[PDB]
Every structure is written in structure tokens, then in C-alpha cells.
Amino acid sequence: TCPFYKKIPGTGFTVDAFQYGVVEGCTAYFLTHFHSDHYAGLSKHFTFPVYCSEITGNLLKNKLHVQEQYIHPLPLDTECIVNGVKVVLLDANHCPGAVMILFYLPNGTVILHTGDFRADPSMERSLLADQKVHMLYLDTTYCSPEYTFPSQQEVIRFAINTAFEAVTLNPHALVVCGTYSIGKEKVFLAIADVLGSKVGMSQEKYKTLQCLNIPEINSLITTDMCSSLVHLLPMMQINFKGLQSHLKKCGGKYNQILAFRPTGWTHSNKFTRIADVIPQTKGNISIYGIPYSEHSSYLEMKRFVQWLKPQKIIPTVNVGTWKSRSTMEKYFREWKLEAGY
Ligand code: NI
């Protein structure tokens, strides 16, 4: 049964709730972004409206094969009427096509649902700057002060450096980047840019990338592995036995891999900086973990919430245990007492 934190009061609307069957009263099923936890359930056999971004809609039509009529894409940053409820979609700074949704209820309540987001100061000069938000449905993935991690630009720096170093030192080395969903495309696009290359990938990943409205994408990516020296592989496969396997396939064309595992937080964020990173090493394969996050750090989240001064906060992540719920409420209370709202 659909949880209350996936329903919007005073509407027939639900958010990311595609895995329960029909939800009684639901005129509309919103989908914030194309990640399997949020979309779990959709297929070609949906015949209710889905409202989402254009990019999420391309993925619905081409990867899940939903029929064009039931995908209502909406532009971003545009006031839109949806069953005589005003809504706006705003960029979530998550993966491609990820949005937050502003709901303007008839009764005068305003609700923001963040979907998955990496909070940023550029959001403080968006359409949110214009009016009061009473209820916040909040991505609480890293709501604890241990969760720090670097900026995405800092990390793309490290990467462009490691890669360009090694390739210039050994011109027969391959760069590999791990992936398992959309997100984090900047890692591989940035490295390939510095190496004078396209990125090579499976047919299925090529298909996924061609749905994202990336400008100039035909010049950036290829399914011809042979012709490329930045390759993408499944994240499952980014290990020694699996990278050995792959290093064979390339047919004596490279004598060293240098891999990157963009990950979220790990416990080695607590004791090691990004400039002082190392990889595991079993022979000529060298696997880097680099903490490129598409969720808010604790500080980033804190700042956004203290700016917004919502009257009420509804967590959407880590809500499955009483201990996590309780810990989260305590931080929300501190933030409110500090900030005077
Ligand atoms: Ni996500």
C-alpha cells in the first residue's frame, strides 16, 4: 500500500509510486527521474498519465517502451496547469532529466517535492525565491554530519589529471569508467575530452545515452570499442578478474588499464581527502574509487532547508526504521532553532 510520503494532499497526484498497482483516487502518477527504485513498476502496459521531464519521457518510451500518449513531458521552469492544479518542474541537479516539483494547491498550500537532489545555491535564485513553501518532501539520503564529500568540479579535476598523466606516460594504456544507471556522465565525458577520444560502450548504454539531449552527443560517444581509449563497463565488472577478462578481449591493443569507480560516500571519506587518493593494484590494472556524489552532503542539505524555512518536513529516504526517523527529526529541530523559523 502506497505510503503517505508518496501522496500529495488535496490532489489526485502521487510521486514515484509505480510499484503498488492502481492507487485509489490517483488521476496522475509523477516520476521525478529514471532510476529503478523510483520507476519500479512502469512498463508498456501503463494507461494512466505519467508526468515527467522530456528526458525522462524519452527513457520511458525507448527503454521501457511506454506509449507516446501517456507520457506527458513538461518543460522546466514553466508554470503549467495539470488537472487545474498549477505545477512547476525545476532542475534537481541529480542525473539527466531529474526534477523537483512545486505543487500549488487550490487551498493556498505550497508543497516542494525534491525527488533525488544535490542541493545548490543556484536553487536559491530560482522560482522558489518568489514565494513561501509550507511543506517539503526531502531527499534525506545523507542527513548526518559524517557525510561530507568534495564538489563535483574538484573531483572532475582529479580525474582529468590522473587520466591525462598516465595516457601521456604510457600511450598504450586504456581508461575504463564504471557505470550502472544514468548519472555521473560528466566523469567519462570530461576524461575523453582531455584524451582526444570518443567514449566506447555497449549497444544498450549507447541507446540510453542517445535519449538524454546532450548537445553534440554524436561526436562524443561510439559503439566501436576498437576506435576508442575511454571505455565504459558495468560496475559489477570493475574488478581484477572482470578487468582481466576485458583486457583480453581488446586483443593486444593496450598493455595497461586505469579504471575509475565513481561511488557515493564510503567510510574512507572520514579519514582521506580527494587529493590524497590511491587505487587497489593487482598487476597492471589500477582501480580508483572517486566520490562523485549526485546527492546533497549534510552541509548542502542544511543550508538549502535553512534558506527555505519550510513550516513542515517529510523525509523520503531512510524512513524505514524508527531510529533513522528519530535521528532525522533531531537534526530538523536543530536547524529550525538555529535559524529562527
Ligand atoms: Ni536517484
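Residue numbering for chain A follows Swiss-Prot; the residues present correspond to positions 700-1040, in that order.
Including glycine, each Cβ sits where the backbone N, Cα and C put it.
Neighbours of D838 (mutagenesis position), defined as other CB atoms within 10 A of its CB across all chains, total 24. Annotation note: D838 (mutagenesis position) sits in a coil segment as assigned by DSSP. According to Swiss-Prot, the mutagenesis experiment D838 to N carries the following note: Impaired nuclear focus formation, reduced interaction with PIAS and increased sensitivity to cisplatin.
Shown in sequence order, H793, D815, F816, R817, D838, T840, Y841, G963 are the residues of the chain, 6+ apart in sequence, with a C-beta less than 8 angstroms from the C-beta of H994 (mutagenesis position). DSSP gives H994 (mutagenesis position) a coil state; it is part of no helix or strand. According to Swiss-Prot, the experimentally introduced change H994 to A is described as follows: Impaired nuclear focus formation, reduced interaction with PIAS and increased sensitivity to cisplatin.
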